[PDB]
Amino acid sequence: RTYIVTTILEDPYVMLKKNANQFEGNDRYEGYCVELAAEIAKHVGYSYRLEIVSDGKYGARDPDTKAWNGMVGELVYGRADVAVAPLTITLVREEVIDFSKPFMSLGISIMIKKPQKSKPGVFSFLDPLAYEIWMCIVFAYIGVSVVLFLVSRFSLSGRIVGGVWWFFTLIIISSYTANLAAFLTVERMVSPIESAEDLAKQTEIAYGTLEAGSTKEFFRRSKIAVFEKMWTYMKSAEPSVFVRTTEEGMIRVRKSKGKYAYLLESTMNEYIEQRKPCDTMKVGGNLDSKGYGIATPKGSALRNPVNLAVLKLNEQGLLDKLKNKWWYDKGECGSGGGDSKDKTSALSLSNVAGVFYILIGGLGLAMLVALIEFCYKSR
Amino acid sequence: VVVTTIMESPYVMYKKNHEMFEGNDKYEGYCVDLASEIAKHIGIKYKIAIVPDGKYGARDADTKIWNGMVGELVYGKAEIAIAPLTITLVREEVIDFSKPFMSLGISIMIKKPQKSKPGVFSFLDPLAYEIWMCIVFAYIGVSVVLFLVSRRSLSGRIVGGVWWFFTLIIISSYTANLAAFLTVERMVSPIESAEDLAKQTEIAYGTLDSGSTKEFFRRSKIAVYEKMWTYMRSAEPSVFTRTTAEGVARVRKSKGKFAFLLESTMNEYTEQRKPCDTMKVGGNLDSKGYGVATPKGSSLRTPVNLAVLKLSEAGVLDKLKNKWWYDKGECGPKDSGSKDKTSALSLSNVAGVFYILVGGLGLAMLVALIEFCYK
Amino acid sequence: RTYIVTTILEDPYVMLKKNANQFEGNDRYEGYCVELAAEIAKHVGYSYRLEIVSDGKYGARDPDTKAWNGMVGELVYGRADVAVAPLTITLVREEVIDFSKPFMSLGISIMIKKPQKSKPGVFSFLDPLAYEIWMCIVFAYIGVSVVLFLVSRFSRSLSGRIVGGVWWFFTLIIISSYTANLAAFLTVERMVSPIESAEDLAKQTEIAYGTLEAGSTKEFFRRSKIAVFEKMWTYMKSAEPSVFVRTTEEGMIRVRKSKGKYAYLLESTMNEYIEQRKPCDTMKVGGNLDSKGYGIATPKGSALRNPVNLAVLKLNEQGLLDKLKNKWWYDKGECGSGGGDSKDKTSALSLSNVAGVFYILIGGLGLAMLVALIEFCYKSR
Amino acid sequence: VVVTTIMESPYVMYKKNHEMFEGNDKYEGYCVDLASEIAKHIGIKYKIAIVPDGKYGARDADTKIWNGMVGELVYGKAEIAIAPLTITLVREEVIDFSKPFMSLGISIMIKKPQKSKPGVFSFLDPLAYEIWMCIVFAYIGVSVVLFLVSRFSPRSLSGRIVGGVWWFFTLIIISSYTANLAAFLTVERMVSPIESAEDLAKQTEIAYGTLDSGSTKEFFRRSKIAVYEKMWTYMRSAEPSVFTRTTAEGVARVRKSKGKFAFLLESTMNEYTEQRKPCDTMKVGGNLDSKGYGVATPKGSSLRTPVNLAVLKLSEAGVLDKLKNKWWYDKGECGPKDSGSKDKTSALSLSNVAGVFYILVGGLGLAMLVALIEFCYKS
Amino acid sequence: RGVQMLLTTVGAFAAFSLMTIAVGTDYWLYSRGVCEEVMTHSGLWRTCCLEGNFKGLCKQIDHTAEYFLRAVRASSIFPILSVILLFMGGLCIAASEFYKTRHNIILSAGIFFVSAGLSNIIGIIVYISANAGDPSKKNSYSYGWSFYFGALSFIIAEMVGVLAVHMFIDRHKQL
Amino acid sequence: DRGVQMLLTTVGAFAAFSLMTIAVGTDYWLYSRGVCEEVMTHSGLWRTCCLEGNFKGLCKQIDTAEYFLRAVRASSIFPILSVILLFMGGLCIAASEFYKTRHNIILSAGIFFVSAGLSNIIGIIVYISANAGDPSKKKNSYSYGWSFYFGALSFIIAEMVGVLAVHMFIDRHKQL
Ligand SMILES: O=c1[nH]c2cc(C(F)(F)F)c(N3CCOCC3)cc2n(CP(=O)(O)O)c1=O
Ligand SMILES: O=c1[nH]c2cc(C(F)(F)F)c(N3CCOCC3)cc2n(CP(=O)(O)O)c1=O
Ligand SMILES: O=c1[nH]c2cc(C(F)(F)F)c(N3CCOCC3)cc2n(CP(=O)(O)O)c1=O
Ligand SMILES: O=c1[nH]c2cc(C(F)(F)F)c(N3CCOCC3)cc2n(CP(=O)(O)O)c1=O
């Protein structure tokens, strides 16, 4: 006999094929879930037919006024055989149907925009001061030069002018050194965001999640002290969650210039790490431990072979290979497919380039006015 | 049972949804939640009522009638006073009070201490005056010993080396101190930080026209509050404020301004209000308390006393105060300090050396002119 | 008729007079509570004869034996009407007797050992570059001097220019190192802040703190539900050293022995008294953790319940309580007579730590003038 | 009801030395408290078995006799077994398994370095590298242009301009150097030379050793991903006997020496050693694999479903993370002092300043050699 | 010879014209003040709004050691003495080019030029200190080239002063 | 002051030889506390031996940009260079005292004096950099022995005999 499987149209798992109608049938979708289904069908041995759920939603086992939705409802209604799909393990789903094995670990990630600061040229030279300060320093240079010239041509006024100029440049150099040291050690002592206690301690970047779902249930039923503090901080909702769906929150975080954060699943973050343009990274560890599974009927003969095959594939490592190739080969990013940036501190000819440029410009002006002097000697 | 409550900003708010329900759950804050907590602790059917007098209750001592919540309690129109009220000797033989659940006293609040922006003192901030005219003494000593040895040699090399090393240590210490000052940008609290440090300072202080503060300041025998009273009386007539709104408008204008001398309730309320600019408490003075009231011959006095005492000891009013006074705030920078952008140095922090250099050049050209004139 | 009052002497209330037994008994008692008792006896009018407590305790609930002790135990079991000795307020004390008013506001205070500022002399001058490299630069200077002398006498020259340049590079690099190091010391000594409140104490870990077992502070901390106090209790539970102490005196002498990192969290009055004690080894910071209070104790149905209430309210309103507190807590204190002895907080390099360069400057000019005199007298020979 | 657990694990311990709360409620730790928590839910009779066998559980091919907790389960002496079982195939075809309550994965181990005291590299560490000979090239340029200016037409304006711009150069370069060195000394940031498993395979400078025999060694020998093939080929050329016999020997060896002899172990034991008395450990994060620890029952019975629902309902409820957090982060005193300590001033010793001393002394030496040589040969 | 006399004379005349167009229109500083960050052009004695609903509505403006600096900034005695000193220097050079028999007038005029540069630098530094000494709480610090041709006046005054010194040396050598 | 200066130079050379022999014969190079528990030990390059403890009598010695420094510290070429250059300078001044007709020998002797100063100063700096590099821990350290003081005395007496020899070499060549 034949068997039917169901899958929900999702970006990290199902590809909407561009050719589409010219290749219909079993070869209509490609991706992680359908390749897993093909591998486990080759392992156990049967014929599988793909199907699409009517509502297009994950569904839940909430005890509402009947009308259960999702794969769990579609399978408890009896018109299903197996259901391979991204599904979160929960007790209400476990109460009527069991799952085989957790083949993937999920956690809660934190969204941080990519910090990129291009180093300027001559602008960075004048950065640790003011423009009117440089105007005044060149004005004072002209003033001390003309006083020295007049006291040389008139003839200890020259000595006292030299002394006050030495005192003046003494203070100028000390002040500039102090200001530059202050700026660089302020830039050094920055703290990147890791885990949750840093977020609870900074109280400067807004963080939120979806209005409902597993993350909202975890936040509402939170009991970790730092997570309880974070939940109470988010309960004020002065800027609120300000989100409607996943892509809307992603757009808001990207347009917030790093001033906003979102708490979404580690699977979604790892998928969006390379598919999206490289502006967000994963930091810290998983905030919670949860897994996935494959839905099987509680009283069917296809309960043990599916578990055995999925656990064999998990132990073999071909699942890890397929996940790695699907999540790294077809990625529009170079954060993980190429070399990263090594933090070596120090400088790399970035801010001192402009003063080198004005150095060469001053030597050029000096040698051209010396050429003018030599041509005046030619006469 | 019926209870009166006066409209005040730390305690009871009108709900945003005014049309949600008229009656019990129409107000939120500290006072109504405390009333609900003691009602749940004891067990009674309670409502919410508002006194139509607008006063807190003071004996006029001429017509012999009591007003406010105490007047409503005395004249047989109320039996519970959940509205906070300070305990006073005059309002004890006419109404009986419970044990105080909140401790408050006369406190100091000052305007926002910003960064200093001087013209000459900014250059004077690193090191000190003593070191600087000791530098002057060292310089004139170097000059006189150079003139002595003048009348290539070992002595000249030695004196040049030690002078170079000396000014080297001076520049290094100066640069280190200035770098530390720019790195930390640590603010220093003003002079008004204690009772006496408020006493000898020249900053003008202001208060309300009448109230607990004026009543306490009418009679004194401490010989420091006497000095404060003489300072207040000899100052400008703008010290007295008819309303605290005019006073806060005055104190937000000037850096020194007319600083308040009031109880800590409005201090801790306004340190975390919408304009988070002043969050200063300084020290504490005097001692007061807030408690509920009960008329005589009523058996619920002992029950409400035990209820409020148990609630204070196991701890539920401290939770309410922390939730609705510190957690409930428009800004988070008051509870935990933050940093600020260092930004550019501008010129006002370095304007001192410019004037000194240009004046030195000017005096050099005058003394050159005098040298030409006398020769 | 006559009346008796039960008081307990711990500190500094029922301290005995200087002449001890030379007085007549009751008339030899100085302190806060005895003066308050005399005043409130003068307000309404009754005999203020002093009694002696039996066991010296303050009283505690013992539901297992259904007994009582202390001043409250003496008052509940007859033969007592007024307990002048101040005591804390618990639920059982209000259940068995009644208090009128709290005559003072007080709570739990967090303390720290007072640091001492001792600026050294010439030692701080060579401090920011260890010890040996000052020696190294001294012989480096005489080495560059001997090289310069030999190249000047043995020979403008190219060999002199490179020596001058490398000496210049040496001076600028080592003085940049000295400036960076001194900025490091100043910054590190500057951004640190003294402890304050309870939450800043909660993030701090190496400072440590602990309280006595036989006290209401431990019961308050164990029964607290505040998340900050929850963290307090959870860290206090994981105590590997002997953090707990039995009595106050042993804990305080242990604190004075270390005086680098501890906090005991005792009651406000005792901490203020220690602040006014001749050791002068602590500073008080922060505010009251809780809102505990004192009060006077009277039996039920007595005729001296309402007059004592009006009397204590009269003392609260008149400010004579503050007068007695100032007199017996600041005037009699032998330490900290001038509390504002250090309040300028002038945080800058003064003459007390940079004077080493001045001393070596004066020494160098002294040697310079002696060798100049030696050259002059050699010429005069 | 008899429940069994292993004693040679960092999850159970003996209270004090002897006669400390004798009975069933004698041992304390994560495993026994988790067993009590899952017993209090369904209502099973808690007990202690702790029978040892010298091994955690295995199946020899020639003997065909199972051992350990699984060996006790298959032949039958208990019905509930809570113990740290890595669920795999060969134990799955014999007895069932429940949903794991925690994640797993092999994580690399490196001893955390304290500081670095180099020689010439300490001198060259601040600023940059190419800046130094950029100044020496600029100095050569100023010298040659000054000499040609003097030779063409011997001070004047050109000398004043070139002297002023050279003075500006020396002040700006010393100000930048002083600012950088001050920012280095005030606060420091630690990143470690190791960052990831791919970088671990790429660096090829630190010795790696998994174990003499175990799950890690079996996974390494049976791996399939090319980076793990590179790691295995590195393991083939293992000269200094990196085949660690015991886990205690490996951590004892990596504690003494940090330059080499890195250890490979699971995340649980690594995080346990993170909070131990030497207090000197470091991990980079990221799990190479994904396993878990779960309970097992002899075949299927009524206790299977009860314990599965009990451990799952404990997994969504915040109590298992409670136990994990409180145990692992409260019996370890090293991690209480989070981040770092700013009370480490010290001073500039000789080792990081002596490089310029060597440069100065060599410069004066070669200067007087070349001076005597040129005076002896030119004349 | 006389070519440098013509050069310094036309330089002084250009200095006077540049001075009077400096002390003429009030187009000194551009700031995002309030007539809301509305753009107004501020000078010395008067400030009006170049765009907004208040077009055509122009209003007057004003402003131990700090008291002296703010009094100097409000009174603006430094530009007054600068322009008086420059006018006296111009009259002296006019007398010098008219009366050839006078000797010390060239040195005097050089002194007036150097002190005019002195007055210019003290005036500009006190102006920057005055208008940057009130930071209050973006593009507030904008310049409309006014200080640029103030710098031009400074450098041309310095040039004519050093030329006057050089020709005093020349005419003393010719004596 | 010419013959007395000859006497001063030869006495300084003999004192330099005596200080070199004392330095190479020194057993208490540095007062370092440790284990033979932290107790005071007399650190020695040839024999690092203890004075207090139950193990007195038996004792054993201590042992790109880092290999060379460690190698030259272990081989201890600095005392060898110091004694070789000092002996060469002393032989040169002794020969100059013997036969006076040559004048380049005293300039040469000044050259060996300044190169011996070079050698012992680089030996001092390499030894301090070698023994100061112990970042593993030791609350109390340093407290250097008198060997460093004797080496400093040798360095200063070498530089003063060098400058005196060069100065009067130029002199005696001038009046020649
Ligand atoms: O079984 C479930 N499996 C789920 C699997 C995923 C994911 F893997 F990411 F696709 C998500 N995503 C969460 C992030 O935004 C996109 C959807 C939600 C799931 N939900 C609903 P929750 O309760 O909101 O987690 C379930 O119920
Ligand atoms: O018990 C008392 N508690 C009081 C508590 C407060 C407040 F701080 F707001 F909570 C005030 N505010 C003083 C400032 O203006 C607004 C009302 C008055 C109180 N009064 C009357 P007072 O005599 O004017 O102090 C009492 O009697
Ligand atoms: O009524 C009470 N009044 C108390 C008054 C004081 C004091 F501060 F000395 F006035 C103290 N001290 C606290 C500091 O250590 C020494 C004893 C304890 C009191 N206790 C016991 P606790 O509060 O359970 O420790 C009471 O019960
Ligand atoms: O059931 C099992 N549970 C196990 C649990 C653990 C851990 F939790 F980490 F303590 C370990 N650690 C492996 C690393 O060294 C320390 C011990 C081994 C286990 N093994 C043997 P494996 O075959 O080597 O995994 C089992 O059989």
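Residues 407-561, 610-833, in that order, are what chain A shows, numbered as in Swiss-Prot.
Cβ atoms here come from the backbone N, Cα and C positions, even for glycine.
Per Swiss-Prot, the features are as follows:
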BINDING   A:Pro492, A:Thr494, A:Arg499, A:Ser668, A:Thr669, A:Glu719  L-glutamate binding site
MUTAGEN   A:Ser645 to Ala  No effect on phosphorylation by CaMK2
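Everything Swiss-Prot records as a feature, shown here on the structure.
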{"residue": "A:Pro492", "record": "L-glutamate binding site", "DSSP (3 states)": "coil"}
{"residue": "A:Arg499", "record": "L-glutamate binding site", "DSSP (3 states)": "helix"}
{"residue": "A:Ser645", "record": "mutagenesis position", "DSSP (3 states)": "coil"}
{"residue": "A:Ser668", "record": "L-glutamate binding site", "DSSP (3 states)": "helix"}
{"residue": "A:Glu719", "record": "L-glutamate binding site", "DSSP (3 states)": "strand"}
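The sparsest Cβ neighbourhood within 10 Å, among the listed recorded positions (A:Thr494, A:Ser645, A:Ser668, A:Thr669), is found at A:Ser645. Within the same chain, the residues at least 6 positions away from A:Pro492 (L-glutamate binding site) whose Cβ sits under 8 Å from its Cβ are A:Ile414, A:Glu416, A:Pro418, A:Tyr419, A:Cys439, A:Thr721, A:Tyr746, listed in sequence order. Taking the Cα atom of each, A:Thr494 (L-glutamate binding site) and A:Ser645 (mutagenesis position) are about 34 angstrom apart. When the Cα atoms are compared, A:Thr669 (L-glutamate binding site) and A:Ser645 (mutagenesis position) turn out to be 26 Å apart. Comparing C-alpha positions, A:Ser645 (mutagenesis position) sits nearest to A:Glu719 among the binding-site residues A:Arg499, A:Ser668, A:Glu719. A simple way to gauge crowding: the CB of A:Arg499 (L-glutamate binding site) has 23 other CB atoms within 10 angstroms, across all the protein chains here. Taking 8 Å as the upper bound (exclusive) on CB-CB distance to chain B, the recorded positions A:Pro492, A:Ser645, A:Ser668, A:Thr669, A:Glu719 give none.
Under 6 Å, Cβ to nearest atom of ligand 1: this is the test, and of the recorded positions A:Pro492, A:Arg499, A:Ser645, A:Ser668, A:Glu719 it is passed by A:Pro492, A:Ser668, A:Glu719. For A:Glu719 (L-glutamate binding site), the number of other Cβ atoms no farther than 10 Å from its own Cβ, over all displayed protein chains, is 21.
Across the unmodelled segment of 48 residues, the C-alpha atoms of A:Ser561 and A:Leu610 are separated by 10 Å. By a Cβ separation below 8 angstroms, chain E lies close to none of the recorded positions A:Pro492, A:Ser645, A:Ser668, A:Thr669. Site extent for L-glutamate: the farthest pair of Cα atoms among A:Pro492, A:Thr494, A:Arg499, A:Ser668, A:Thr669, A:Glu719 sits 19 Å apart.
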